[PDB]
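A.B. asks: Pasting a structure below so you can have a look.
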Amino acid sequence: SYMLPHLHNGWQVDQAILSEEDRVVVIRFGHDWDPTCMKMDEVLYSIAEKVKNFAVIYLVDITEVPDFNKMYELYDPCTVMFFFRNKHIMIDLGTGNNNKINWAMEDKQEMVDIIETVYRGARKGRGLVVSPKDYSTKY
Amino acid sequence: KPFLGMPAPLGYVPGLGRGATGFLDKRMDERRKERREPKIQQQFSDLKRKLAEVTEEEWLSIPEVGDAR
Amino acid sequence: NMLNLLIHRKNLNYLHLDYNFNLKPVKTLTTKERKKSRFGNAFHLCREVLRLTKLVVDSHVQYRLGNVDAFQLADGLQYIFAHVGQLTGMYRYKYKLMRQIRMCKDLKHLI
Amino acid sequence: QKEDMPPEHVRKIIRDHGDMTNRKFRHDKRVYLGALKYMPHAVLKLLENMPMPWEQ
């Protein structure tokens, strides 16, 4: 967890989305105490190095910055939200909400595919992508 | 991570700048009153006290980066 | 009045409450409105309990004016208590309500 | 002892304070929410005193 940095103001969130031109900006929105927001914080931290060349990761806490709760509508322990060139990206995991991510993904590998898929599709301006594995059943 | 370092906003709202898209009291208190009227750390913590002893020279001379596989 | 005052604090003018405690909304609520309007069973529960009392009281009111009947009134009251699941909707928000519903079914059979 | 009002005193008070939102019923606002756990209580006392079918 101490690998991955944290964002302590909503102004750290916004500049961080802007200044990274060439890579995804992946953010976990959720709060330290949570059962499920700790688990994801692991599965990302392990992956963050492998992917440094196309994706950048950060951590944010709903309690630290609540400014973003209404606009993106944040419910539940945590939401993974992908950004490329200020454009909110979007993917269908078969789960019935195409915005963000909720459920906890299981393998390191299946997580890297999703990041890679989003980036590759995203690079072409495509706003939707399809997660190869569709965990509607899972979540 | 240069921005991470800096620390100052303009007195600015987060949503707007990026270009964001969303996809008597005393009496009450009195009334209220009239009504009122971890494991891991425990396991370890005990070890952590154990550490206290160690000298500052030893803290320095600690081997640094050993790979065994 | 209490429930409407609560609603007013939200400022949700579109949502309206009629005199038989039916909540009517003029238009669909944006996502932000939907979030903010989310509430516990008690508002729904409070509203439905008041609806029950209004049924009872109105029966006596008609009774004062003669609409209610020494016999019709009594039958109405029995009807109301046996038809609460079918008169309110409480169970929607809290299923365990089923416990009352089943009791009313059984009393309906008995009586 | 809090000797009780005759009858009309409460009828007028309520009639005066009818509007749901009052700038003035301002310390009823904070206070009113605090005394919100006794509604249900009122209902119980109302219901248990229904008039019976032989009483006008």
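Residue numbering in chain A adheres to Swiss-Prot, whereby the residues present occupy positions 2-140 in order.
Method reported for this entry: electron microscopy, 5.7 Å.
Note: Cβ is positioned from N, Cα and C throughout, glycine not excepted.
Pulled the feature table from Swiss-Prot, pasting it below:
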MUTAGEN   A:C38 to A  Viable when expressed in S.pombe
A.B. asks: According to DSSP, collapsed to three classes, what secondary structure does A:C38 (mutagenesis position) have?
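C.D. replies: Note: A:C38 (mutagenesis position) is helical by DSSP.
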A.B. asks: Tally every other Cβ atom lying within 10 Å of the Cβ atom of A:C38 (mutagenesis position).
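C.D. replies: Around the Cβ of A:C38 (mutagenesis position), 21 other Cβ atoms lie within 10 Å.
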